[PDB]
Amino acid sequence: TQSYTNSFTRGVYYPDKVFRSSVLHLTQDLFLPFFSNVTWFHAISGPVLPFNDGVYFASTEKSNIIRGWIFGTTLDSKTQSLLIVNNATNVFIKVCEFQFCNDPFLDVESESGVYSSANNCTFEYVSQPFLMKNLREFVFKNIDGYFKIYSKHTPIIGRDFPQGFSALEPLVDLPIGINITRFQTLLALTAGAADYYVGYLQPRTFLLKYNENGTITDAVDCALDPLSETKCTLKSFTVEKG
Amino acid sequence: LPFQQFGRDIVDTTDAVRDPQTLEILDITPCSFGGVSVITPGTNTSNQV
Ligand SMILES: *[C@@H]1O[C@H](CO)[C@@H](O)[C@H](O)[C@H]1NC(C)=O
Ligand SMILES: *[C@@H]1O[C@H](CO)[C@@H](O)[C@H](O)[C@H]1NC(C)=O
Ligand SMILES: *[C@@H]1O[C@H](CO)[C@@H](O)[C@H](O)[C@H]1NC(C)=O
Ligand SMILES: *[C@@H]1O[C@H](CO)[C@@H](O)[C@H](O)[C@H]1NC(C)=O
Ligand SMILES: *[C@@H]1O[C@H](CO)[C@@H](O)[C@H](O)[C@H]1NC(C)=O
């Protein structure tokens, strides 16, 4: 099932590790435009989800059936594909070519239920798993080969998409460069339902605000409405009459 | 911040840095500089300055 909901003012992450104090720094980078369309995939029991320069992901279910992601070009044994599985104890990262299975899924816990075979697979990396009423936000983008994942865990209210402001801190990075064109989530599995949101990132310009502690508190999306353009031109959050 | 180590002033210059070995916060200040002025009466009066 598919629907549409307003993106509101969510999807802001720290662009770097540079400390700033009481600054209104203006950054030009990839972000999620304010008040956009996010495809709400809810109650799917059993798609494609084409991958671009940047994507978005958020979920709040406690069923733990949502885990892992697949990246690649054709999802075939003729082209290398990046498979990431964040299971309970660690995370699996590998670059391998295979025909996969009938449907890539974790046979609850046979990882062979996703991939059928392997090829030249010199690279293999294992790290701390991402898992550690609540809302989980993630940002997956691949720039100049480097794979960056930003995440944050916040206590949600209810089960619908809430409001408010919260910035995402970077967690991991990896310099593995391969042709990535399509991505698809993984479900471990008798019927059921699941809910998650997908957004697309575009190159925009923002006006971040750092408090005295260096924490992001507010942002302004330039080129959205004339007031935002005025604020970005003045580099201020309050405008006098004129 | 736990993941931040660099510093930045109002515009473009570093003013803080974190010690790579131990978790320390310390500033950076450029070494002193300035102009030099000479005070003197006329050479028809004296030669000390
Ligand atoms: C999303 O797309 C619909 C048309 O498909 C459009 O009417 C709407 O303004 C767009 N934005 C939001 C926030 O719904
Ligand atoms: C990468 O994948 C795209 C999508 O299938 C394909 O068109 C392209 O030829 C592949 N290789 C390069 C170098 O882009
Ligand atoms: C979870 O991932 C770790 C990573 O090495 C692996 O050792 C472990 O077997 C996995 N758990 C299961 C149940 O397969
Ligand atoms: C395996 O070898 C082929 C032969 O050129 C190469 O194209 C492919 O990238 C290799 N696989 C990996 C994971 O490097
Ligand atoms: C930053 O530190 C100051 C001084 O302790 C504190 O008042 C402020 O609340 C802190 N801001 C945070 C933790 O976001």
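Numbers run from 1 along the shown chain.
Quick check of the header: electron microscopy, 3.0 Å.
Here the Cβ of each residue, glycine as well, is placed from N, Cα and C on the backbone.
Quoted from Swiss-Prot, the note on the mutagenesis of A:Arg136 to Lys (Swiss-Prot position 190) is: Partial loss of biliverdin affinity. For A:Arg136 (mutagenesis position), the count of additional Cβ atoms within 10 Å of its Cβ stands at 18 [all protein chains shown].
In the three-state DSSP reading, A:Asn179 (mutagenesis position) counts as coil. Within 10 Å of the Cβ of A:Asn179 (mutagenesis position) there are 12 other Cβ atoms, across all protein chains. Under its mutagenesis annotations, Swiss-Prot gives A:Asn179 to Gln (Swiss-Prot position 234) the following note: Increased resistance to neutralizing antibodies.
Among the sequence features in Swiss-Prot, the natural variant A:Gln28 to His (Swiss-Prot position 52) is noted as follows: In strain: Omicron/EG.5.1. Taking all protein chains in view, 11 other C-beta atoms sit within 10 angstroms of the C-beta of A:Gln28 (variant position).
Counting every protein chain shown, the number of other Cβ atoms lying within 10 Å of the Cβ of A:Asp103 (variant position) is 11. DSSP assigns A:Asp103 (variant position) to coil, not to a helix or a strand. As a natural variant entry, A:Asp103 to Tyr (Swiss-Prot position 138) appears in Swiss-Prot alongside the note: In strain: Gamma/P.1.
A natural variant is reported in Swiss-Prot for this position, A:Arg136 to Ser (Swiss-Prot position 190), and the note states: In strain: Gamma/P.1.
Swiss-Prot documents A:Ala167 to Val (Swiss-Prot position 222) as a naturally occurring variant and attaches the note In strain: 20A.EU1. Remark: A:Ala167 (variant position) has A:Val12, A:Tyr13, A:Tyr14, A:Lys152, A:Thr215, A:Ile216 as non-local neighbours, by Cβ distance under 8 Å and separation of at least 6 in sequence.
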Separation of alpha carbons, A:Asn179 (mutagenesis position) and A:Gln28 (variant position) (Å): 25
DSSP state at A:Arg136 (mutagenesis position), helix/strand/coil: strand
